[PDB]
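Colleague: Below are the structure tokens for one structure; questions will follow.
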Amino acid sequence: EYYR
Amino acid sequence: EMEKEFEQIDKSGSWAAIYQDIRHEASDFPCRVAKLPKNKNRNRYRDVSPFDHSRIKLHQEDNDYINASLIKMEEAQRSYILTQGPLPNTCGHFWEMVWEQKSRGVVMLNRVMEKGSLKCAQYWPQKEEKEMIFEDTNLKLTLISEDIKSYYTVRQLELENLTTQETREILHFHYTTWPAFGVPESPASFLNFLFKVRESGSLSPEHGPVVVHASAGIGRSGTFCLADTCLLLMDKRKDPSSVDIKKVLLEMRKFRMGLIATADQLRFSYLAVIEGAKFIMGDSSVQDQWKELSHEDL
């Protein structure tokens, strides 16, 4: 997963 | 003058440009320990990590890594610890840090589930009869009381070290209506929440650093730290003109990457400081007007  | 700059960016529409300059000039320090393999499952997101030079170290022998960062503002005389949303397996780590760094306040600016996804583990008990026992760090956490307002909730938590039997009181400040990558409903509802933390004494220098976290701990978290610090400089220097928000944000990005996530979060930071500047200068009626306009009573 990635925050942006 | 912030207002002269603020008005100047709103008429030029260059908020996405001013913010993009900040991402350009932001510091870039090595995250060696974060990108280690053994700490992969301790990192909620892959693009968010602490700098080795500012990361919080856990006082255990096994693995000392927790996605947390000590942000120290020497001039402003205040420190904060920003961290990701605790994963289900770093909840004991989260409270181990709180104990070791001698913190009294936690500030939670997200919900455990937002926009249909799970942004944060339920790292604190919801019922006084159901206390949480983390066996990995030998801690016990018990809910004592909670004052529920319309958009925020202040809990009172007792944390016990099962090894030594010392107990501490931890205030939990939960802001429930600040969406990820969004902004508060109004500057009054934000400032009314900030000062509710100030008056509780969690930010006092006799305690440890306060713990401030959202889902990744940079978006909403930095906005909260940026406003408090700027207001803090403005009461010390007594010279509000001298407070450059763009610089103070760049200073914090030395200790944790990605602080402030959107351009409008940066915009709100200006408005928050501009309005809060009224109390610093001496306005005593604005203390309650924020309380009235926030509509906390509900």
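In order, the residues displayed for chain A correspond to 1053-1056 in Swiss-Prot numbering, which applies throughout.
Method reported for this entry: X-ray crystallography, 3.0 Å.
In case you wondered, yes, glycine gets a Cβ from its N, Cα and C as well.
What Swiss-Prot notes for the published mutagenesis of A:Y1054 to F is this: Reduces basal catalytic activity and abolishes IFN-dependent activation. Swiss-Prot gives this note for the published mutagenesis A:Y1055 to F: Reduces basal catalytic activity and abolishes IFN-dependent activation.
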Colleague: Counting every protein chain present, what is the number of Cβ atoms, excluding its own, within 10 Å of the Cβ of A:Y1055 (mutagenesis position)?
Modeller: 18
Colleague: Other than its own, how many Cβ atoms are within 10 Å of the Cβ belonging to A:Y1054 (mutagenesis position)?
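Modeller: Its Cβ has 8 other Cβ atoms within 10 Å.
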